[PDB]
Amino acid sequence: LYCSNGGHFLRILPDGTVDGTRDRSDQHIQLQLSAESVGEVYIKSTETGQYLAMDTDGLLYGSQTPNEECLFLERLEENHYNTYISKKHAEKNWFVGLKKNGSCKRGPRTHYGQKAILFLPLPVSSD
C-alpha cells in the first residue's frame, strides 16, 4: 500500500511480526480498517485476521484482540494521507508507520513529520 514513504503493507507475518513488504507474501498483509466510531480505526487483516496494534516499547504488533492499542485515530492530513494515533499512546502521539526498507514496527519515531505515517487506504489512484 502507498504511503508518502516506502510503500508496503502493515503485514503481520505468521512468524509473529509486523513488517512491510518488498516481497508481498500475498496473505499475511495486515491492512484493512474497521472503524468503531468517528475517527477511530481498527486495522484488521482479512487473511491473517490479526489486528494492527501498538505497544509501549515503541513497535507495532498483530494482536488477536482489538484494544485501544489497535484503535487508530483518523488524523488524515485531509488529502488521503491517513495518519493514525494509537489510542492508548495518545500521551506519546504514536502513529502507525512504515519502515523505509521492508519493516513496519514503530512507535516513538513515527510522528507528524515522518513520511512513514502518511498512508493511502482511500478512493485515490495512488492507493
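Chain A residue numbers are taken from Swiss-Prot; in order, the displayed residues are 29-155.
Going by what the header records, the deposited coordinates were determined by solution NMR.
Quick reminder: no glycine exception, Cβ is built from N, Cα and C everywhere.
The Cβ of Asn33 (mutagenesis position) has 18 neighbouring Cβ atoms from other residues within 10 Å, across all protein chains displayed. Quoted from Swiss-Prot, the note on mutagenesis experiment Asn33 to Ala is: No effect on integrin-binding.
Among the features that Swiss-Prot reports, heparin binding site is placed at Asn33. Mapped onto three states, the DSSP output places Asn33 (mutagenesis position) in coil.
Around the Cβ of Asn110 (mutagenesis position), the same chain contributes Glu102, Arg103, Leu104, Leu146, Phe147, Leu148, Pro149, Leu150, each under 8 angstroms and 6 or more positions distant in sequence. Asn110 to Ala appears in Swiss-Prot as a published mutagenesis result, with the remark: No effect on integrin-binding. No effect on integrin- and heparin-binding, loss of FGFR1-binding, defective in inducing FGF1 signaling, cell proliferation and cell migration; when associated with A-102 and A-109.
In the three-state DSSP classification, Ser114 (mutagenesis position) falls within a strand. On its own chain, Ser114 (mutagenesis position) has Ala81, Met82, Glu96, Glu97, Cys98, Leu99, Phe100, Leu101, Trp122, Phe123, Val124, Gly135 as residues at least 6 apart in sequence with a Cβ closer than 8 Å to its own Cβ. Under mutagenesis, Swiss-Prot gives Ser114 to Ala with this note: Decrease in LRRC59-binding.
Among the mutagenesis results in Swiss-Prot, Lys128 to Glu has the note: Reduced integrin-binding; when associated with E-127. Defective in integrin-, heparin- and FGFR1-binding, and defective in inducing FGF1 signaling, cell proliferation and cell migration; when associated with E-127; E-133 and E-134. The residue drawn here is the original one. Sequence-distant neighbours of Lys128 (mutagenesis position) (same chain, six or more apart, CB under 8 Å from its CB) are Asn33, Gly34, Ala144, listed in sequence order. When secondary structure is read from DSSP and collapsed to three states, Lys128 (mutagenesis position) falls in the coil class.
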